[PDB]
Amino acid sequence: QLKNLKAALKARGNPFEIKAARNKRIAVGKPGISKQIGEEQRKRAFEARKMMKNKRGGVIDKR
Amino acid sequence: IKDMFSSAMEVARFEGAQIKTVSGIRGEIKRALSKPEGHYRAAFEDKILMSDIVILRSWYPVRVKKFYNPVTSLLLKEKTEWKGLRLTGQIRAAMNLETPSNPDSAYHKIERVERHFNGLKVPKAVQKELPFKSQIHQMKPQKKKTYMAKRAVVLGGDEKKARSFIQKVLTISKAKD
Amino acid sequence: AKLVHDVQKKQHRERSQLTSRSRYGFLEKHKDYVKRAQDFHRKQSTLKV
Amino acid sequence: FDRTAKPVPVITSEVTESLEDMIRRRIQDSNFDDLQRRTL
Amino acid sequence: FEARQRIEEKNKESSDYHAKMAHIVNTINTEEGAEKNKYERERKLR
Amino acid sequence: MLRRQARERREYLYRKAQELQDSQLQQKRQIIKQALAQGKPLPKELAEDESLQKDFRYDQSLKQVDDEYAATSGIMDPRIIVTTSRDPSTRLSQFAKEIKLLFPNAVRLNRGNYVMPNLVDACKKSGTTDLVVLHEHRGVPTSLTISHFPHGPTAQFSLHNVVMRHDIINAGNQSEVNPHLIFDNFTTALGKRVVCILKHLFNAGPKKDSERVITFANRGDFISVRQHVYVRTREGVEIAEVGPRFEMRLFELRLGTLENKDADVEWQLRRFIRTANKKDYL
RNA sequence: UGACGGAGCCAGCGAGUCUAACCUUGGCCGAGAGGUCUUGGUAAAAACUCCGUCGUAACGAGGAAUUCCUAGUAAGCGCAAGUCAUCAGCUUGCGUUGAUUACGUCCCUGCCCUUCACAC
Ligand SMILES: [Mg+2]
Ligand SMILES: [Mg+2]
Ligand SMILES: [Mg+2]
């Protein structure tokens, strides 16, 4: 890996974030990027619920 | 564990949830068993018994009923016979209903038998390779009738009543002490 | 007993085994557990010796 | 309901970026915690 | 995720409560105790 | 040997017992030394102890890595055997190879019907320094135990987020140079003990320009393990992951070889204590 | 290099007063709680050796590519335990039967190292 790494850098001046399958007849996804998004969306939803726990009013915008 | 939940999807929500038994043994919900539905696996700090009941402590919200019945005695004709919502006790009597009860919930006197545990059984492999100082003397039972065992005369009658009594007295004395 | 009502020092009665589970036997409480644990630890200690 | 233990941490992209930065800083400073041959 | 949030919140709440409880216990001991010693010294002087 | 190993362990345990008894006396001598330099008076108990004062004249003449490792710390390169549980799946066999490439001085051994007392005794004959056993679940590594010979400790770990290198396309081959080590956020006394165990699996004295770095980062008791290869650029450092990635959480640590199930427990993970969630030991 | 049946025969781990179903049909006693009986359905050492009999929609041993492996190893067989993490869609131990082929070479592919006599 390193010898390729020097080769790339001298021309210019992390393959573990991609899950790849076997071509039976290739990159399949993004575990790091997908999990971050799926984890944050439930975080803002959890943030929303804790705001809504103890409220009855709310600005009723019908515009 | 069984009968806590109804389907594996329910167990999914409560994985890792804290649990305990009646005895006080704490535990955790590990994972949901694929078969049968609802059954799950839990690991307890010490071995639990079948007779135990495993309990999960949860909290369910309760809401305050919005009931407002101002007393307006002056508007009435009598002014001293205002009557609003009746008590649960009175309501049941008017409808001829029993106070709900659960046979499980009632209390009863509990009598505990003295607890006793079996004697210790050393594995034979360990027992074989023991130092000479500490070798456990396990005296095997005899099955072939010994000749002396077929010879000895046991006094009957007057001695028998006079010997059972000795085993009677000494049993009282040790228990007294 | 200083500044304590006799109502505070009220006996809390102990529950019993459910009838649906009556076959299995007596419901183990904390006291009867402690006896089970102590005896087991006493025996294992001798084996380790 | 109560939970007994923290769930095992998840490896997000932000976590890797934080972990990478620590390693890069250590190498750049050239301090590593490694066993050193004893003299004599 | 809900498990992760709850334990962090519970631990933080437990941390603040102990600091607050220690805070009130210590300030009472420090200030009030000083006066009690001051009074006792005056009683000894009398 | 068997008589040799038994007596050596007995003396060592006896040395620990006396050292714990000697701990009080050591402090008593430290107080006397400070009193002489400062001129401060001694406490009452030390003043009336004539035996200590007479002993002090001889014991005035007195002055790190852990005891099991102190003998060979930085002298003799570790010898490592990496094995698995019985009838391993292919993935565990693949992962066991990756661990072998991780440690420069490791060798992979097949556990087909090897009995554990035979396995440890065989390794003790051959001078093996460390034995590593990996378990698996449906081709997913789950546990890792590191057993230092001749007399422990045995440290047990559980793996999460395991990502083997075979899961990568066109990864290439690894570099087997003696790699640099990074140990981050190990603070408590137990944490040093784990650093002490993990540090000594590697060969001492990497070259300053060695291009392989292994990092064990503790983050809430979950030791992240990463392997990187770096190229020093004119304006910083650029790194690339070689792998494998995985997270280790200690859950046992015994004063003995992994065979001895009766060995004393130096530390264990208590999960059902009420206050389990609050503190992180490592 | 089968099936069925019978016969002979060989292990090692493991010992918490602790070990383990569900859904029904009815009878009797009991103020109740419940107790007992009755009743149908559903679930839940092996290899080895000897003897006797028969008889040779999907799929019939798995393409390309890719991975692992050197002696009690590969592979086949069952038996236990579930030991604060992991595991029962399974994990870990235990014994039983036990081979072929290499144990040389730096030719290719990678990684690494180097540039106190006598004799050289
Ligand atoms: Mg095999
Ligand atoms: Mg098998
Ligand atoms: Mg297995």
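Chain F is numbered as in Swiss-Prot; the shown residues are, in order, 1-63, 72-290.
If you check the header, you will see the structure was determined by electron microscopy, 3.7 Å.
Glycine is no exception: its Cβ is also placed from the backbone N, Cα and C atoms.
Noted in Swiss-Prot for the protein shown:
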- F:86-267: domain 'Brix' (DOMAIN)
- F:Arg119 to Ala: No effect on RNA binding (MUTAGEN)
- F:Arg201 to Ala: No effect on RNA binding (MUTAGEN)
- F:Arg220 to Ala: Loss of RNA binding (MUTAGEN)
- F:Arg253 to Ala: Loss of RNA binding (MUTAGEN)
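Positions of Swiss-Prot features highlighted on the structure.
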residue  : record               : Cβ neighbours (10 Å)
F:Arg119 : mutagenesis position : 17
F:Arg201 : mutagenesis position : 19
F:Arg220 : mutagenesis position : 19
F:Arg253 : mutagenesis position : 19
Nearest of the mutagenesis positions (F:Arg201, F:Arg220, F:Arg253) to F:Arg119 (mutagenesis position) - Cα to Cα:
F:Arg253
Would you identify the secondary structure of F:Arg220 (mutagenesis position) according to DSSP, in three states?
strand
If we take F:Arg119, F:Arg201, F:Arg253 as the mutagenesis positions, which have a Cβ under 8 Å from chain A?
F:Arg253
Roughly how many Å lie between the Cα atoms of F:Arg220 (mutagenesis position) and F:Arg201 (mutagenesis position), rounded to a whole value?
24
